[PDB]
Amino acid sequence: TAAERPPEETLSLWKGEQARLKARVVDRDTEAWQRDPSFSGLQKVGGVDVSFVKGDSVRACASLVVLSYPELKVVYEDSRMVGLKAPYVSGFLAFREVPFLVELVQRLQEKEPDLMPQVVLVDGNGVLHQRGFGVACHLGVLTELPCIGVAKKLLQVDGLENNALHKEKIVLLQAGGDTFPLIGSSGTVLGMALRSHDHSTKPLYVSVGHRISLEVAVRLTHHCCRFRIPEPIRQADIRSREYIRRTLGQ
Amino acid sequence: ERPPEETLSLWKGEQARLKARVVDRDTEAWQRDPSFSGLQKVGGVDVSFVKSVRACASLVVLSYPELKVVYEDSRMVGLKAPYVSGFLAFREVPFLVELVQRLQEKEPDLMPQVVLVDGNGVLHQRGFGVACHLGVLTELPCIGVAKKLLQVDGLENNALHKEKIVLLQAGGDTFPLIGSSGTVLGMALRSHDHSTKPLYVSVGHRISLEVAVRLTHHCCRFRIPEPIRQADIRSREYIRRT
């Protein structure tokens, strides 16, 4: 039943919790380094990942890393095998993994409180979401850490579509740092498509999680990119997959 | 790990004995045909080893020129010989032979007219790589296809060698691998237009080098020749079906 889709009875409660927690999202900058032209004052950037074991519908590995800024060197790392309770359901990602991420942050607080990250990059959307409250917002509100949503595929919500027009806009992205906005049918700006480095063509889709503005989230994500995937998320995923490989006796 | 020297010494002796049976010229009418008219069946083999000792050996037969799979067989194999460069056949050739015998017993009309092998033929420490070994034990024509240069008889993947690779610009372009002896051990082959890393092609058995290289090029939809690529896909897929 860990792989079984939750009943509608359960999904409705999850929608209720998302609406409750959404009132606490802060979609502007609240940190001094975020208003600094060079992010002076930013020293620690977090990244998270949860990799789900390929045969097990029951095993996953959750990882948290903290990187120095601007050097992007790993100064803290933690991976844990966890037991899954819910499958992937689009729009409800937080409910299969956010408790593991929260526990990772609490373990950091108990073990190395001086390495608490000043912002966390999350593998998943923030406000670009069926109900405006994706996993990056969910983590932000439960920890009160600033959070950025970094997605690798476009969530087709509020009129967004990976159609021919969208693919043309991607072709128009010519260098790392170039962007185009993700606009809902309401006209609201849900996020930005970002070409993350010169030698990638598939963009990241960046949205606000918590306690950050969209322009700052985009700039910082760009600055964290040595490859397509931002180094905090990339290093977390590397560790999750390595730990799974070791656990699976290899 | 590595086998004792007494064992490698016996294996070198065996390689020398069998090498006398290698035929390094064309013996099939389709081989001298400008289009390989008469060639209908091209085999490929692969043996994938999980780094316990479990491994999977696969044989495919493809139609020519269409390169469609007409026969496939994947067998879990269980022997424990380690990889020793120059002695590859001694960890896998009996299982390749057994695949060929299974084809003969099950679909004798699909027996391949030539087999592409992942590993060298005469490009080898003692002139008798796994592709020759398979050729002599089955008497099928065999082509050795390697992805890295075996540094033997003075061949070296140095800057000079890397300059020649840069000069390979189109699928089908080649340069010969000339040993310090003056012997031509094989050819470097740019196997298609959108790959820069060459294949190293050598004679296994009952084929000339010029025919082996041309046929290998014709079997390449991607960098790796389609018979080998399809056997490898099946070995890994079979293993993943743990």
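Residues displayed in chain A correspond, in order, to Swiss-Prot positions 4-253.
Header lists the method as X-ray crystallography, 2.2 Å.
Each residue, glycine too, has its Cβ placed from N, Cα and C.
Positions annotated as Mg(2+) binding site by Swiss-Prot, on the basis of similarity to another entry: A:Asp52, A:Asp126. DSSP assigns A:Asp52 (Mg(2+) binding site) to a strand in the three-state reduction. Long-range Cβ proximity for A:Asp52 (Mg(2+) binding site), meaning a same-chain Cβ under 8 A and a gap of 6 or more residues, is found for A:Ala65, A:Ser66, A:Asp126, A:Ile236, A:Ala239, A:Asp240, A:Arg242, A:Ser243.
Cβ neighbour count for A:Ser93 (mutagenesis position): 10 (other Cβ atoms within 10 Å of its Cβ, all protein chains included). For A:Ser93 to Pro, Swiss-Prot lists a mutagenesis experiment annotated as follows: No effect on activity.
DSSP gives A:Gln133 (mutagenesis position) a coil state; it is part of no helix or strand. Within the same chain, residues at least 6 positions away in sequence whose Cβ sits under 8 Å from that of A:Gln133 (mutagenesis position) are A:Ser93, A:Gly94, A:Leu158, A:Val160. Recorded in Swiss-Prot as a mutagenesis result, A:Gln133 to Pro carries the remark: No effect on activity.
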Inset, instruction - Please report the number of other Cβ atoms within 10 Å of the Cβ of A:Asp126 (Mg(2+) binding site). - result: 25
Legend entry - Secondary-structure category, per DSSP, in which A:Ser93 (mutagenesis position) falls: coil
